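Enquirer: Sharing a structure, written as structure tokens. Questions coming.
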Amino acid sequence: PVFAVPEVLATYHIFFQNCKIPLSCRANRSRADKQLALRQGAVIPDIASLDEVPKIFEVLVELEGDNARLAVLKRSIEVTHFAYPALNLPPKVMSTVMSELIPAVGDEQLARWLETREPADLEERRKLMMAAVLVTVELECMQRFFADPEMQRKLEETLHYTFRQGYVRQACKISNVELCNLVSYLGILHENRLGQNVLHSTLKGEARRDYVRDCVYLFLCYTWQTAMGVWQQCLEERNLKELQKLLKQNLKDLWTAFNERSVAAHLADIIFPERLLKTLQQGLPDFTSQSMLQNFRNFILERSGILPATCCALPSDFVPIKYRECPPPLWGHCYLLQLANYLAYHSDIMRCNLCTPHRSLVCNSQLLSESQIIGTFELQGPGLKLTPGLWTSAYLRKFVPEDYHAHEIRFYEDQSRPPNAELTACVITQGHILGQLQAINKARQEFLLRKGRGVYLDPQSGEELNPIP
Amino acid sequence: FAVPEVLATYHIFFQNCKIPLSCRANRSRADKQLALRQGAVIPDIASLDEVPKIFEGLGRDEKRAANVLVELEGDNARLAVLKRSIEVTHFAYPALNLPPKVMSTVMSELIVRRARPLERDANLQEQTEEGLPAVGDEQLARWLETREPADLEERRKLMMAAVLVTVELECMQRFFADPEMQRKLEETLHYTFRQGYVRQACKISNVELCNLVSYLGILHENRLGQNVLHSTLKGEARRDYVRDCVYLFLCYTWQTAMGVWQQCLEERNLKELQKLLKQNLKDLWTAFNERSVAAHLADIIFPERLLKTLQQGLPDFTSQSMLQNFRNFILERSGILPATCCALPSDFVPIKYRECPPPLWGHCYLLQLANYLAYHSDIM
């Protein structure tokens, strides 16, 4: 029973960062899809730092290789300033380390550290710390959050679910029960009929790569933003005093690290406790339906001053590609985009290792043989019937922790190497029983063929009047 | 619950049909017909007998381009790209039918009783009385004073079409034609487009009214809304977009009205309608034309008191945001990806009744009335 207009208020997401569109936006790069292409063996992209990026080197212009979807867009657009999803650490967390810096340290302690009379080193160290606290801390937090192999497994499986490809599709087909419909939020695991997730098949060619690339990007943004919001809403102002004391105690060491990536390595460690990360990772990544992603996509578009009905428009198109092609600010966004592309090509979305090794019926003989006998089960001895629902539950629950290479793109069944673990069926374990069931099924079928019609045999004698060889 | 999601129970029925070949897109010169001037009156009802016949084909005067949906010249580039990309064979129009309960009772009492499945205890017994038409041949001949079977069949089909389409249209005439409702519709359009009077009200109060939203009179005071983007665009595209905005708003209004109706029924009302139908059967069966019977049925099931109680608080305030969300969900369900360049639902609607198939005359009237309010309000 609901008596209210469909829209609701959600303070979790309402935050945006306004900055000028890059000269090197996606739409302004015709061959961007060429570089973005990934092949077998590609390794997960890593964050970058100002140490290896000296200076940023860089509204829409009709390029020579502008593809159809981008060609009409590059034309009908009043592009002045495109807003971006506000991807940031909680405002208080930030307050803690900006008020601590404010230059409070001064130059005397810096000179003590450098052990040299050159002020250039002092200025360089100050700039390193400022850049670290501005961009490299966040990049490190992202790197740790999304790089957990278990967390990457979870992301891969939720993407599998949302785009209905591979093992989830097989389960839906065999089950006769629709499994895509499950939509979740912080583990609540609701169910919605009013949800479309199979409309992405209507697109192909470069129209698909891009579109999916987008959908995955917004999904990652939604994940991170909800994570940050839930963390913020569970802040303790006592933990704030503890953070203040810890920063006071550690600043002496923190101002004495040579690398910038190292500087950020320790700041994240001190500020981002492992227990909190694990608690957030408990059940946070939640199933998202394509419809919700499109609704969020429209939110971003409208709030940013572009009518959703001025033909095609995707937020992922207004963002740079490489780190040295983007202003420091949006470096988190660049990292997110590279991560999204890596996941998209990893998941085969254009199976990853979640389908080919074991869950694939074609590759796994035992699983196929078990499936063939799904319905022809029977045992009364006064149900014991292997129902579709039970086998599908067993198939879905199973996942082999090994043989799932989370470091690079391997795509088993393309390598000429054996599997890490032997393939086994989901419910049935002993192969002898499976052989017996196969034998009884074959005898059943052959008998039915031999006497399906019934046979007429002579009344006086006993020969068959219509024998079939 | 997920924030950017939706699950209601009274705004999603989505009658499905094949796109009429004579739909709005396929008429390139539709813009000229859509033109209206000072000497224009509200669109009028049309009955099945009133129109001689229906023709669905593209017809003459339309020439296929040299390249369901056929590419044509003399049309907005939006239509060109739309036709080049999408050529679906079905669309999920919003449902505007009367509630299933009232329609089922009307049909059972008047046309024919619904035949439930035969439970297996006997067979070959021709107990036609259960499945017999409500009025037999002899009674119809008596009332019609003629043995001509052609007249009996034509009258039967006439009121079958009547109870299937016109009664639905009749209610609508009444419900949207009221001058007071007309004033309220103008006011809500001004509020949602922030034009003139609303702009000066915001200036005087120093508070933008874009955050004013209502639903059955229980205002939610939503703040995430912006209704100033439409001013950027101009031309036939602006007219098309506004004409749509208003058509969808009217569809939502009728849908919520028909939901509040469906909520408030009881078996007492069921028996009341049954008694009224059985006692008046003759005066409905014998009528001069489809307008008379439609009006009589409307009075039977649409008393002025009921209309009155519905109209109050019906035209709830709505945002451009809410509108787009509806449009999005319409196209999503139809099977059409929102990422497609410039797809709107009003394209799949014939302009006027002469070409529409019977079931979609309600949508045709919605679109025509939408155009009339759009032009009269001076959308500029």
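Residues 159-216, 242-285, 307-554, 568-599, 609-695, in that order, are what chain A shows, numbered as in Swiss-Prot.
Heads up, the Cβ atoms here are built off N, Cα and C, so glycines get one too.
For reference, Swiss-Prot lists these features for the protein:
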| type | residues | note |
| --- | --- | --- |
| DOMAIN | A:348-466 | domain 'RRM' |
| MUTAGEN | A:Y365 to F | Almost complete inhibition of ribosome shunting; when associated with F-682 |
| MUTAGEN | A:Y682 to F | Almost complete inhibition of ribosome shunting; when associated with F-365 |
Enquirer: Please list residues from the chain of A:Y682 (mutagenesis position) whose Cβ is under 8 angstroms from its Cβ, counting only those at least six apart in sequence.
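Expert: Those within reach of A:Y682 (mutagenesis position), by Cβ under 8 Å and sequence separation of 6 or more, are A:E690, A:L691, A:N692.
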Enquirer: Gap of 21 residues, A:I285 to A:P307: Cα distance in Å, to the nearest whole number?
Expert: 5
Enquirer: For the domain 'RRM' (A:348-466), what are the DSSP-based totals of helix, strand and coil residues?
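Expert: Across the domain 'RRM' (A:348-466), the residues distribute as 79 helix, 4 strand, 36 coil.
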Enquirer: Which residues of the same chain, at least 6 positions away in sequence, have a Cβ lying under 8 Å from the Cβ of A:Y365 (mutagenesis position)?
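Expert: The list for A:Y365 (mutagenesis position) reads A:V372, A:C384, A:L386, A:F491, given in order along the sequence.
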Enquirer: Taking the 9-residue hole in the deposited chain, the Cα-Cα distance from A:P599 to A:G609 is how many Å?
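Expert: Across the 9-residue gap, Cα separation reads 11 Å.
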Enquirer: Please report the end-to-end Cα distance in Å across the unmodelled region of 13 residues, from A:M554 to A:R568, as a whole number.
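Expert: Roughly 11 Å, rounded to a whole number, separates the two Cα atoms.
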Enquirer: Measure the gap for me: Cα of A:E216 to Cα of A:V242, whole Å, across the 25 residues nobody built.
Expert: 13
